[PDB]
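Enquirer: One structure, pasted below without further comment.
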Amino acid sequence: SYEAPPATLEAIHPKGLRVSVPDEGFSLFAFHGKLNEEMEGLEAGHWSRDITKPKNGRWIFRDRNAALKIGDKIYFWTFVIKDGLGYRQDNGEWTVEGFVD
Ligand SMILES: OC[C@H]1O[C@@H](O[C@@H]2[C@@H](O)[C@H](O[C@@H]3[C@@H](O)[C@H](O[C@@H]4[C@@H](O)[C@H](O[C@@H]5[C@@H](O)[C@H](O[C@@H]6[C@@H](O)[C@H](O)O[C@H](CO)[C@H]6O)O[C@H](CO)[C@H]5O)O[C@H](CO)[C@H]4O)O[C@H](CO)[C@H]3O)O[C@H](CO)[C@H]2O)[C@H](O)[C@@H](O)[C@@H]1O
């Protein structure tokens, strides 16, 4: 049965974090994440935000001010509502390996 799609994360040059999932017929996408500190289960995170509509096919979370560095780790989990039911990407871990213009 259904599983949340994996998120794509990008570090932006000169600054910023962008996180997105494809719209698979959701009503809601939430991102919950911490920088260089593990998530202790389903805690809110330093980044914690509900996104309520997709934009051109994707659900997008942005922190335009996040100044990331190579080797920074983001520990995260996401939440999507599909047909009134909730699904998570659990135990997300992403390492900055480069930047996007
Ligand atoms: O009303 C004024 C008040 O408003 C507040 O804002 C609200 C805001 O917080 C809310 O945001 C949504 C957010 O809560 C939601 O998070 C969910 C989270 O609820 C969920 O937690 C689960 C528990 O549900 C679960 O409970 C179990 C229960 O299901 C079962 O029936 O019984 C069990 C007992 O036997 C019981 O434990 O327990 C587990 C732990 O085991 C919890 O993890 O977890 C999911 C993740 O899986 C999490 O996503 O997510 C939504 C979508 O992102 C958020 O939108 O939204 C409301 C509006 O819809 C707001 O009103 C303010 O903060 C206050 O200041 C205001 O006073």
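We number each residue from 1, going along the chain as drawn.
According to its header, the structure was obtained by X-ray crystallography, 2.0 Å.
Here the Cβ of each residue, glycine as well, is placed from N, Cα and C on the backbone.
According to Swiss-Prot, the feature substrate binding site maps to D50, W77, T78, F79, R88. The domain 'CBM39' feature in Swiss-Prot is assigned to 2-101. Here the residue is the original one, while Swiss-Prot reports the published mutagenesis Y2 to A (Swiss-Prot position 17) with the comment No effect in binding affinity to curdlan compared to the wild-type. Under the heading of mutagenesis, Swiss-Prot lists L9 to A (Swiss-Prot position 24) and annotates it as follows: Decreased binding affinity to curdlan to less than 40% of the wild-type. Here Swiss-Prot notes a mutagenesis experiment, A11 to Q (Swiss-Prot position 26), with the remark: Decreased binding affinity to curdlan to less than 40% of the wild-type. Here Swiss-Prot describes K15 to A (Swiss-Prot position 30) as a published mutagenesis experiment; the accompanying note says: Increased binding affinity to curdlan compared to the wild-type. Here Swiss-Prot describes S48 to A (Swiss-Prot position 63) as a published mutagenesis experiment; the accompanying note says: Decreased binding affinity to curdlan to less than 90% of the wild-type. In Swiss-Prot, the entry for mutagenesis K55 to A (Swiss-Prot position 70) states: Decreased binding affinity to curdlan to less than 80% of the wild-type. The structure shown retains the original residue. Swiss-Prot documents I60 to A (Swiss-Prot position 75) as a published mutagenesis change and attaches the note Slightly decreased binding affinity to curdlan compared to the wild-type. Swiss-Prot gives this note for the published mutagenesis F61 to A (Swiss-Prot position 76): Decreased binding affinity to curdlan to less than 60% of the wild-type. For the mutagenesis result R62 to A (Swiss-Prot position 77), the note given in Swiss-Prot is Decreased binding affinity to curdlan to less than 60% of the wild-type. For the mutagenesis result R64 to A (Swiss-Prot position 79), the note given in Swiss-Prot is Decreased binding affinity to curdlan to less than 60% of the wild-type. The mutagenesis experiment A67 to Q (Swiss-Prot position 82) is recorded by Swiss-Prot, whose note states: Decreased binding affinity to curdlan to less than 80% of the wild-type.
Structural setting of the listed features?
Expert: In the three-state DSSP assignment, the secondary structure recorded for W77 (substrate binding site) is strand. Cβ neighbours within 10 Å of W77 (substrate binding site), excluding its own Cβ and spanning all shown chains: 20.
The DSSP secondary structure for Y2 (mutagenesis position) is coil.
In the three-state DSSP scheme, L9 (mutagenesis position) is classed as strand.
A C-beta separation below 8 Å, combined with a sequence spacing of at least six in one chain, links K15 (mutagenesis position) to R64, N65, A66, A67, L68.
DSSP classifies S48 (mutagenesis position) as strand under the three-state reduction. All chains included, 13 other C-beta atoms sit within 10 angstroms of the C-beta of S48 (mutagenesis position).
Sequence-distant contacts of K55 (mutagenesis position), defined by Cβ-Cβ distance under 8 angstroms and a gap of at least six in the same chain, do not exist. In the three-state DSSP reading, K55 (mutagenesis position) counts as strand.
On its own chain, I60 (mutagenesis position) has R18, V19, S20, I51, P54 as residues at least 6 apart in sequence with a Cβ closer than 8 Å to its own Cβ.
Applying an 8 A CB threshold to same-chain residues 6+ apart, the list for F61 (mutagenesis position) reads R18, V19, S20, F29, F31, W47, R49, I51.
DSSP assigns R62 (mutagenesis position) to a strand in the three-state reduction. Applying an 8 A CB threshold to same-chain residues 6+ apart, the list for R62 (mutagenesis position) reads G16, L17, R18, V19.
DSSP assigns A67 (mutagenesis position) to coil in the three-state reduction, outside any helix or strand.
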Enquirer: Mind telling me which of the mutagenesis positions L9, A11 has the densest Cβ neighbourhood, counting other Cβ atoms within 10 Å?
Expert: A11
Enquirer: What is the interatomic distance between the Cα atoms of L9 (mutagenesis position) and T78 (substrate binding site), given in whole Å?
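Expert: One finds 12 Å between the Cα atoms of these residues.
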Enquirer: Quick one: of the mutagenesis positions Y2, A11, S48, which has its CA closest to the CA of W77 (substrate binding site)?
Expert: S48
